[PDB]
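Written out below as structure tokens is the structure these notes cover.
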Amino acid sequence: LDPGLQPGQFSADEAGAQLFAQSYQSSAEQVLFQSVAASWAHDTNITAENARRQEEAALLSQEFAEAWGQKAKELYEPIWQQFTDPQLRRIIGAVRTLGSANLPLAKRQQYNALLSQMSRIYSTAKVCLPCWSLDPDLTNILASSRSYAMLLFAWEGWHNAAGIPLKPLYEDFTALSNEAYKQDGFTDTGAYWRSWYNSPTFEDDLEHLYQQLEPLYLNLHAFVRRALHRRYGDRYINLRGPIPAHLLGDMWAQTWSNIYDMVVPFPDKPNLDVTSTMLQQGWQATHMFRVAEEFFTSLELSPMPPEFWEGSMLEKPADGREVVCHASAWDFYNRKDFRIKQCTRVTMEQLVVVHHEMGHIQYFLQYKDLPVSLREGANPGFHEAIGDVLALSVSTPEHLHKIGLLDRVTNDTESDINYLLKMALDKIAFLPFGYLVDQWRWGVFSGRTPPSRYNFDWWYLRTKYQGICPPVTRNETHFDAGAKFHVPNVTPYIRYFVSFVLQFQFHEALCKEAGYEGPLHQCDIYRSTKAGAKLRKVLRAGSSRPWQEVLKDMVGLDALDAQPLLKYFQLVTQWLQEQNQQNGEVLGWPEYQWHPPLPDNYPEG
Ligand SMILES: *[C@@H]1O[C@H](CO[C@@H]2O[C@@H](C)[C@@H](O)[C@@H](O)[C@@H]2O)[C@@H](O[C@@H]2O[C@H](CO)[C@@H](O[C@@H]3O[C@H](CO)[C@@H](O)[C@H](O)[C@@H]3O)[C@H](O)[C@H]2NC(C)=O)[C@H](O)[C@H]1NC(C)=O
Ligand SMILES: C[C@H](CP(=O)(O)[C@H](Cc1ccccc1)NC(=O)[C@H](N)Cc1nnn[nH]1)C(=O)N[C@@H](C)C(N)=O
Ligand SMILES: *[C@@H]1O[C@H](CO[C@@H]2O[C@@H](C)[C@@H](O)[C@@H](O)[C@@H]2O)[C@@H](O)[C@H](O)[C@H]1NC(C)=O
Ligand SMILES: *[C@@H]1O[C@H](CO)[C@@H](O)[C@H](O)[C@H]1NC(C)=O
Ligand SMILES: [Cl-]
Ligand SMILES: [Zn+2]
């Protein structure tokens, strides 16, 4: 460690801790900057050399964390929890947790190489015709093909290509990760990940939310299954069984927006799939990001700085460059450089993703003057919810009209059902998936799911919660959890489930603050500077305060609450229930063992 980055000496008490923290933050930004930079260089240009540079940057970060980590424990270990300054306790508790820096050097090098290689496998995997990338090739197949056999080829090829080679590495990663966090006092890495919500009842609280939400999912599921049965027939769809996992428009069946075509209840009302209008009008990536930005500035939030426009990667490079295409928002921790890296495609769903990523950026801009340790969400679900809340307003038929994407205007019950059904295909269909991913990982980290049961337990949870089944046989050679980005990229998922509940709590409060007085699902906060100020207060707090109290200041309640989501969807919740009854549907999938047959031609599309 460079001498300037090393910790000096400090008194063993709170006034020393504060000087410690200032000295730390001074050196942290440089260490953060070089590792973010090196990750950026790699993820926008996947090369062995850039992987090497990133691993060295990560080793440097580990050196930094050990030095300051061990000094913090030398002076402050048995007194930091009684400090008067609550932000200083948060800062100190963070520095004192070493994580992977608890590993000896050799194992640090093993760990960093495992992360690099798992990331490279996921982001460079291809499906070859007897070759397609995940983004855009396989994604567009999953979204637009209605050929059972073709969808099957893409789904199987992707899961086999990404997952199978990842499994031995994921096993070794899990062991080293657990060894590292066990030395910070956590029983396993999952306990560490859950501690970020600072709630002793986290898992029970989540289960209680899901119980309130599940009936909405079960009714959407049965309604969509019926539509699928009309198109693919009784041989490929079982009306009392799980839905084959490749038929819902998305590689993970986690959002069903792309089959809106087949389920739209009132096709004579305005056509809410405005993707074609975007293409007819010549929308490109940069337009999408400029339209998102202007929503933020309409609220008197900040525009994207010039460094964002000059540095960001907003389209997949066409110059023969391997990149990580999975969207991300980047804080370089120098208070100046903030970027998005998205392989943006011209679709309405991608326009919502653009807002989601820009919501991350806006957070970074508002708290860039906090101590680096407090530059994060009040919890990770907050950070994930910011852009989604704004996109809730953007998605309304009235707002789409304002921005030229929906010429025809209506305000009637059929049009509302259409719109709420389309929104539910994104927000309701996602809830079981957002909930199950880290149930799987928590069981792996705890050891209840050994490698011998990685896929058995994944599909147990996929069937239990999502009511889907794999369309070809799977065994423990397959590692289908590894075919989802966040798993090999070692980044948690429960934040998205929390965000999907939170974002409707946020939406209700912002709409009220803007003075909006109609149905919650027709609120558009565009140009509400009062709504903007209320959101800005949340953004500026970073993690300086407990998320339960930031929440109460914003929405008037100190807990996650499903009621705003339920209120938003109430009309289509009622309607789907009626429709399923009148069709004599079975809610659920009591033929839990059922899987579809293979196409007679298979393999062939
Ligand atoms: C789409 O239409 C709905 C429904 O409009 C209502 O029903 C129609 C059949 C007509 O009879 C309308 O004249 C009637 O208002 C609109 O929702 C409604 O919005 C108004 C405000 O614009 C609400 O009235 C307010 O009620 C609050 C109490 O909550 C009072 O404090 C206010 O002073 C004001 O009178 C009305 O409650 C609301 N209805 C429902 C069921 O929420 C909606 O605005 C419209 N959408 C668009 C985009 O134009
Ligand atoms: C599109 C979105 C990408 P994201 O912005 O959430 C992305 C996922 C990710 C995580 C680690 C490394 C690389 C990427 N997260 C980020 O870019 C940010 N670092 C989020 C952040 N949160 N606090 N500071 N930053 C996403 O993954 N959504 C879920 C629902 C999904 N598509 O499965
Ligand atoms: C696991 O599966 C491997 C892949 O074979 C393909 O998938 C299996 C599940 C069957 O559907 C088979 O018809 C496919 O060819 C097999 O090579 C392997 O032997 C299977 N068993 C084990 C223990 O790995
Ligand atoms: C990609 O990385 C290589 C080093 O691995 C570098 O020489 C090259 O300039 C990079 N390409 C771009 C477009 O940055
Ligand atoms: Cl999380
Ligand atoms: Zn995000």
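Following Swiss-Prot, chain A shows residues 30-159, 165-639, kept in their order.
Per deposition record, X-ray crystallography, 1.8 Å.
A Cβ is built for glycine as well, from the same backbone N, Cα and C atoms used for every other residue.
Marked as chloride 1 binding site by Swiss-Prot: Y231, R529. The Zn(2+) 1 binding site annotation in Swiss-Prot covers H390, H394, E418. One mutagenesis experiment named in Swiss-Prot is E391 to D, and its note says Abolished peptidase activity, leading to increased levels of amyloid-beta; when associated with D-989. The active site, proton acceptor 1 annotation in Swiss-Prot covers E391. Record note (Swiss-Prot), mutagenesis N445 to D: In Ndom123456 mutant; abolished dipeptidyl carboxypeptidase activity; when associated with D-318 and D-445. In Ndom1234569 mutant; does not affect dipeptidyl carboxypeptidase activity; when associated with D-318. The unchanged residue is displayed. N509 to D appears in Swiss-Prot as a published mutagenesis result, with the remark: In Ndom123456 mutant; abolished dipeptidyl carboxypeptidase activity; when associated with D-318 and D-445. Summarising the annotation, Swiss-Prot assigns active site, proton donor 1 to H520. While the structure shown retains the original residue, Swiss-Prot records the mutagenesis experiment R529 to Q with this note: Abolished dependence to chloride, leading to reduced peptidyl dipeptidase activity.
Here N445 (mutagenesis position) is positioned 40 angstrom away from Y231 (chloride 1 binding site), judged by their C-alpha atoms. Cα proximity to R529 (mutagenesis position) (within 10 Å) is found for the following recorded positions from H390, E418, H520: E418.
With a cut-off of 6 Å between Cβ and the nearest atom of ligand 1, the recorded positions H390, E418, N445, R529 reduce to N445.
Here is what falls inside 10 Å of the CA of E391 (mutagenesis position) among the recorded positions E418, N445, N509, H520: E418. Note: the CA-CA distance between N445 (mutagenesis position) and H390 (Zn(2+) 1 binding site) rounds to 27 Å. Of all the recorded positions in the list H390, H394, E418, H520, the shortest Cα-Cα distance to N509 (mutagenesis position) is found for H520.
One way to see the shell of the Zn(2+) 1 site is to take the Cβ centroid of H390, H394, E418; the remaining same-chain residues with a Cβ within 8 Å of it are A363, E391, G393, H417, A419, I420, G421, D422, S533. Note that 5 residues are not built between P159 and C165; their Cα atoms stand 9 Å apart.
Checking the recorded positions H390, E391, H394, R529 for a CB within less than 6 Å of any atom of ligand 4 leaves no residue at all.
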